[PDB]
Amino acid sequence: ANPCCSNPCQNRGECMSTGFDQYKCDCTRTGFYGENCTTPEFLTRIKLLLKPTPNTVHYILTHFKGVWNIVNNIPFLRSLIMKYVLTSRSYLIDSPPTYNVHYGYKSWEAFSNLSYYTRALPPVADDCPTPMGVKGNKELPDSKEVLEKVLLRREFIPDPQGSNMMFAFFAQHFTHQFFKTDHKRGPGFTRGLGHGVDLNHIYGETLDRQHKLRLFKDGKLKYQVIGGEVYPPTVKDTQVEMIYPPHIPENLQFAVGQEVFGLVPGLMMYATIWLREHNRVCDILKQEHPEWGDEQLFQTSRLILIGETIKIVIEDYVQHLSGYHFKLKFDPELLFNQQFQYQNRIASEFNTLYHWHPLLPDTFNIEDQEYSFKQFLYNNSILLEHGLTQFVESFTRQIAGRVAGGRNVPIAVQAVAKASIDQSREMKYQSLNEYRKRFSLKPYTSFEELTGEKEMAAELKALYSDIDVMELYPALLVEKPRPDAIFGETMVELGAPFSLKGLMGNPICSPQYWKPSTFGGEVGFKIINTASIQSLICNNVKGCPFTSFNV
Amino acid sequence: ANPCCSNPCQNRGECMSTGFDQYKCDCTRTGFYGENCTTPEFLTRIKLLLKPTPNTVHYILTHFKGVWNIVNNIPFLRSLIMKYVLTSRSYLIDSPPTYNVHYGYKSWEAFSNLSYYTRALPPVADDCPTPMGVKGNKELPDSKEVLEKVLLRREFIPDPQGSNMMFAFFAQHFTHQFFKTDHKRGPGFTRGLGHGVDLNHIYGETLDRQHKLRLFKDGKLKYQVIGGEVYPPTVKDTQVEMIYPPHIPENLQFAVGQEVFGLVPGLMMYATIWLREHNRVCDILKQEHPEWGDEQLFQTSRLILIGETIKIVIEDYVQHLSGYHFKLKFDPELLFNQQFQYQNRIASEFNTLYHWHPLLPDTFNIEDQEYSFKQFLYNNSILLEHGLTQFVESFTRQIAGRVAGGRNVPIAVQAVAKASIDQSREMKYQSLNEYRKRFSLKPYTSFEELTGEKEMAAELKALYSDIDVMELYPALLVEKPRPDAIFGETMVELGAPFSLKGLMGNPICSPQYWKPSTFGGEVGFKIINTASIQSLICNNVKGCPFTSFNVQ
Ligand code: HEM
Ligand code: HEM
Ligand SMILES: *[C@@H]1O[C@H](CO)[C@@H](O[C@@H]2O[C@H](CO)[C@@H](O[C@@H]3O[C@H](CO)[C@@H](O)[C@H](O)[C@H]3NC(C)=O)[C@H](O)[C@H]2NC(C)=O)[C@H](O)[C@H]1NC(C)=O
Ligand SMILES: *[C@@H]1O[C@H](CO)[C@@H](O[C@@H]2O[C@H](CO)[C@@H](O[C@@H]3O[C@H](CO)[C@@H](O)[C@H](O)[C@H]3NC(C)=O)[C@H](O)[C@H]2NC(C)=O)[C@H](O)[C@H]1NC(C)=O
Ligand SMILES: CCCCCCCCO[C@@H]1O[C@H](CO)[C@@H](O)[C@H](O)[C@H]1O
Ligand SMILES: CCCCCCCCO[C@@H]1O[C@H](CO)[C@@H](O)[C@H](O)[C@H]1O
Ligand SMILES: CCCCCCCCO[C@@H]1O[C@H](CO)[C@@H](O)[C@H](O)[C@H]1O
Ligand SMILES: CSc1ccc2cc([C@H](C)C(=O)O)ccc2c1
Ligand SMILES: CSc1ccc2cc([C@H](C)C(=O)O)ccc2c1
Ligand SMILES: *[C@@H]1O[C@H](CO)[C@@H](O)[C@H](O)[C@H]1NC(C)=O
Ligand SMILES: *[C@@H]1O[C@H](CO)[C@@H](O)[C@H](O)[C@H]1NC(C)=O
Ligand SMILES: *[C@H]1O[C@H](CO)[C@@H](O)[C@H](O)[C@H]1NC(C)=O
Ligand SMILES: *[C@H]1O[C@H](CO)[C@@H](O)[C@H](O)[C@H]1NC(C)=O
């Protein structure tokens, strides 16, 4: 019944029904005009001819290493390029946010209700004849058939980019502060009301949970010492709620900011490292300010760690992830003369694209042992047995799996990958090509163009029939990757806008926050600006072992 | 004992303790340097020479009417000036917000917790020797004495700008959507978690309250017809909570978005008008969109009424109180090429300054009846007896009181004015002169310079002793007003930045929202851009009576 089902409006245009069978496109500030916002303006047609494709831009950033080495050592040029990447990625994000799972139009409910994930593209209306609008069959192909034919792992495919298990667990740990689906409400709802890098996975979402995790002396968090080593406190000591199977004994029930971090020893590894980092910064600030009380020591330490997180994410995590020869920089001062909104809302599509379960290996290799999924999960004894030092050493060496390229999802995690497909359909996601068009990409003309391959493409041809009906999530995992890279085009071009906006949109990056006094003076400001994944491990892990995000 | 108690850092520099008896001033991006951020930069010194005083700017804006009449008719010049008044005012507001009642330093708790009012200036630390820091006596002057000497009304002092009761009640109605103090928690806490113009005073703060007020047909809100006239529904029929005394009959307990709006018929008048406006917009949108369901019709009408509100507040309400000959403009497009943050947090000081109880007359005059406070309060039968038409006609004629100039607070609300002094002390407010410096104003050197008069000044000097110890709230009500104006310098120079930032910081003013599609097309978009206080009354009140924010 809805005439906007076909998604007729192009180039960020907005559809609105003007009757039972009539529609109108709003072409305001698109650079286009006409019935479908397709006829380009004079300034736009010049920009389209001069605009290089993402593949060409990726090529320049991954080649000419000698030139980039000179570029990285000229401060004003490095700053200018990094300034451009922050602005050009961020304008792709709507801020303040617009749509959500229940609203395909703008409303005060969609803006004001923080329990929703926002949406990059509006949901397909309930009264549309097909799930994708008008194209394809009345039903999408069975999710289990899609899972088994093109997604599930036959043999382990390693990442050619060299990502290790330190990278995979950092990704899981970091993103689980802002990806916290409220399952009793639905897939499109979140428990992370801060919508970004607030470190609620260390400090808790609520004030009650935070206060239960705090020592209330010297700004520190509660901790226990087992075998001479500092670990998170217990559930018995703190009374915080954690997700644990009934057989886990009281002494192994570790209590951290996020309730699900006891599921994986890899997560509990980073939880321990960051807890140790917080108390370490408290010691530094206590030395600097003996006149400060517990409360200010805690709050200032939290702000420093937020700064540290964004610094590490940009200059180590995303740096390795992009695979660029250009040296990325975390510098809020770059946006001070630029139009930028210091706010963020976590998008549902950002959640979906970040389901990087192909990263997971067949077995988890620590020291001399190889642990299966059943042996590894919920089993924090492994952490106490080997220790943090051995965890860092082992996970730095162990190669993670390739995400794009197809057929690399572990069978032990098949239900989660099936859920990603089923819940995307529940939230009425638009097709892959619609999302590609939304982020300035050319739509795929065939399944062979998507995969860069013949076998999987033919299997997807029989299931979906049409390329304009292909779903976003399965396409991301099967997509043709860049030369010796972990991801394909769509992942980088959707992920970069969401990521950088969520990192720079933090209040600590705003002009009134980005100053030494915010972080307790020059000493706290220095902790942020000199932070790295290596120094995080060196200061908090015994022996100062070597680590990086690649093998 | 805290070294930052004296407030040593000047020009918006930040104080940080570097020991038990040592401090450090962070002069980052202030334009100043030195131990106290007092030594100006080269370009800062130049800017301070060319920068005119607020009094000089006010003069030019309130004089040369023949020149402004030409300026208003030149669209690019009108846009240029309005752009400047938006950007230069908003620059004074920290966004994202910083301090609150419990935090004199920046923290995540202060940023994230929406239950707090934000603070333009940090609170005086709990360990400071005096309430204002280091200056003054151990205790501030008796609040009863301050109230009775310089604040209380002897005889009614009318506003020289001509403000009427339509203005007074609009101010109360409008601001009470974001000024909603959570007295269960304390004076520094709010119930208005939207922190701006969301129209929760019509639609409810919570979703549960909204649905109890909604008809769920044609996007409309529930209503009743009493004597051929549309009024809000009852508490009995809807189960929405309202604050009423136990003696009020069921048929007189009207239920609206804001729980306190049964307090005065003046609030209920505007509640009824806006309720009628929402359902009127619902009929307009149904004509344009027969295919639309109830949910979309309701949500689109809300966004439209939010647009109408900001339009009326800028072009009619703020226009009148400013007293400028320059025609102000509501145009979000003015900020699309400017650095601006589309977010807002309500400041405690903005709440404090907006306590405009001197506006209230001794009696409320409707038709040929003069109602006392005792007769007026919690009495919705007055509204039913006279009707909305007579209410609008009467309130347009009745002069409101002068806010500044001292001694004009109605005795009936003396406890409210005393509470404002007490709660400001409770929230550990910095001095008047500290807030003046914060908003780029020269500090007063005497109480005579503050009042422009000799009697009240001497009364305040006997109480406070020092001008640097004078409190913000009482000073706003006793300040020397501008020529024939309602407010003094401090009220305007604090009020304008808070007000304009709140209005333009609304998401509907952002580029992705500010387009016809958001408001149901060109028809719904026109409703916003043509909205006025006259049109609001004309479309919703029988007989389209003349209305204005000033007396004729
Ligand atoms: C260590 C082994 C892992 C296990 C056992 C695991 C398991 C799970 C499970 C059970 C869910 C809930 C699915 C649902 O909604 O029904 C989930 C969601 C998710 N997974 Fe994993 N996962 C693992 C590693 C990872 C890694 C390395 C990443 C990469 C970032 C990742 C990304 C995500 C994300 C972003 C979600 C959604 C979170 C939310 O919205 O609440 N996972 N995973
Ligand atoms: C119509 C007669 C009025 C009465 C009877 C009245 C009474 C009151 C009372 C009792 C309070 C304290 C609320 C409480 O603590 O329970 C209050 C607060 C306040 N008044 Fe009025 N007032 C009136 C008119 C006005 C007007 C015309 C304005 C101008 C805008 C105004 C501005 C305010 C503001 C901004 C607050 C603070 C609200 C809050 O923090 O929640 N009032 N008033
Ligand atoms: C953000 O949006 C969410 C989705 O609308 C809201 O969550 C919903 O709140 C509703 C109202 O409280 C709940 O309705 C329930 O069912 C009926 C009305 O249909 C009522 O009689 C019940 O009292 C009410 N409560 C329950 C749980 O039975 C919804 O159940 C609830 N959940 C969902 C996913 O729809 C959020 O409230 C909203 N957040 C805010 C702050 O407004
Ligand atoms: C925004 O800040 C508010 C002020 O700090 C918070 O409100 C306070 O939350 C506290 C609970 O986290 C309450 O204090 C008490 O804490 C003890 C812990 O030992 C509990 O047992 C009590 O149940 C609890 N309250 C009671 C009933 O005594 C405060 O009552 C409460 N209010 C004030 C004015 O302090 C908000 O929680 C915070 N908002 C968010 C979202 O974090
Ligand atoms: C080598 C110099 C280029 C700087 C890197 C810019 C980062 C990528 O920039 C991206 O490029 C895409 C293709 O042009 C566009 O679709 C995106 O809008 C843009 O953000
Ligand atoms: C010469 C400027 C006239 C244009 C009207 C601007 C509206 C008032 O602008 C205000 O002026 C004050 C005094 O100059 C400043 O302290 C404020 O920062 C500024 O916002
Ligand atoms: C109409 C007379 C106005 C002058 C009152 C100011 C002088 C202080 O007089 C006070 O007036 C209050 C209000 O009536 C009373 O509650 C106090 O008992 C009284 O002391
Ligand atoms: C969330 S997945 C992802 C993949 C690739 C990314 C690349 C960049 C670089 C810096 C760019 O802007 O091109 C940034 C973030 C990215 C995130
Ligand atoms: C809340 S009290 C108040 C007093 C005076 C105001 C003046 C202006 C004008 C348009 C300006 O910016 O000078 C705007 C808002 C104002 C608010
Ligand atoms: C938990 O870890 C221990 C030691 O690494 C191992 O022996 C045991 O098999 C694990 N438990 C489970 C349930 O597999
Ligand atoms: C309420 O107003 C009516 C006029 O409609 C008046 O007769 C009555 O006395 C008032 N009630 C009170 C309590 O003063
Ligand atoms: C928009 O494009 C053209 C108008 O140029 C028209 O033929 C077409 O039907 C419209 N809609 C769609 C679904 O392409
Ligand atoms: C700050 O100003 C000077 C330093 O130039 C210093 O002597 C003085 O003591 C300070 N003033 C205050 C407010 O203490």
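The numbering of chain A matches Swiss-Prot: 18-568, in order.
Placement of Cβ uses the backbone N, Cα and C atoms for every residue, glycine included.
The domain 'EGF-like' annotation in Swiss-Prot covers A:18-55 and rests on sequence analysis. What Swiss-Prot records for A:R106, A:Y341 is substrate binding site. The active site, for cyclooxygenase activity annotation in Swiss-Prot covers A:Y371. The annotation that Swiss-Prot gives for the mutagenesis experiment A:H374 to Y reads: Impairs peroxidase and cyclooxygenase activities toward 2-arachidonoyl glycerol. Under the heading heme b binding site, Swiss-Prot lists A:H374. Here the residue is the original one, while Swiss-Prot reports the published mutagenesis A:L517 to A, F, P or T with the comment Slightly reduced activity. Among the sequence features in Swiss-Prot, the mutagenesis site A:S565 to A is noted as follows: Decreases acetylation by SPHK1.
Structure coloured by features recorded in Swiss-Prot.
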residue : record                                   : Cβ contacts under 8 Å, 6 or more apart
A:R106  : substrate binding site                   : A:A513, A:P514, A:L517, A:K518
A:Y341  : substrate binding site                   : A:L78, A:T79, A:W85
A:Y371  : active site, for cyclooxygenase activity : A:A188, A:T192, A:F196, A:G512
A:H374  : mutagenesis position                     : A:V426, A:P427, A:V430, A:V433, A:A434
A:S565  : mutagenesis position                     : A:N181, A:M183, A:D333, A:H337, A:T413, A:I550, A:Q551
Other C-beta atoms that fall within 10 angstroms of the C-beta of A:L517 (mutagenesis position): 22
Filtered recorded positions, from A:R106, A:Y371, A:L517, A:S565, whose Cβ is under 6 Å from an atom of ligand 3: none
Summary of DSSP states over the domain 'EGF-like' (A:18-55), given as helix, strand and coil counts: 0 helix, 10 strand, 28 coil
Cβ under 6 Å from ligand 8: qualifying recorded positions of A:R106, A:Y341, A:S565: A:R106
Distance-selected recorded positions near ligand 5 (C-beta under 6 Å), from A:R106, A:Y341, A:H374, A:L517: A:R106
Local backbone state of A:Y341 (substrate binding site), from DSSP in three classes: coil
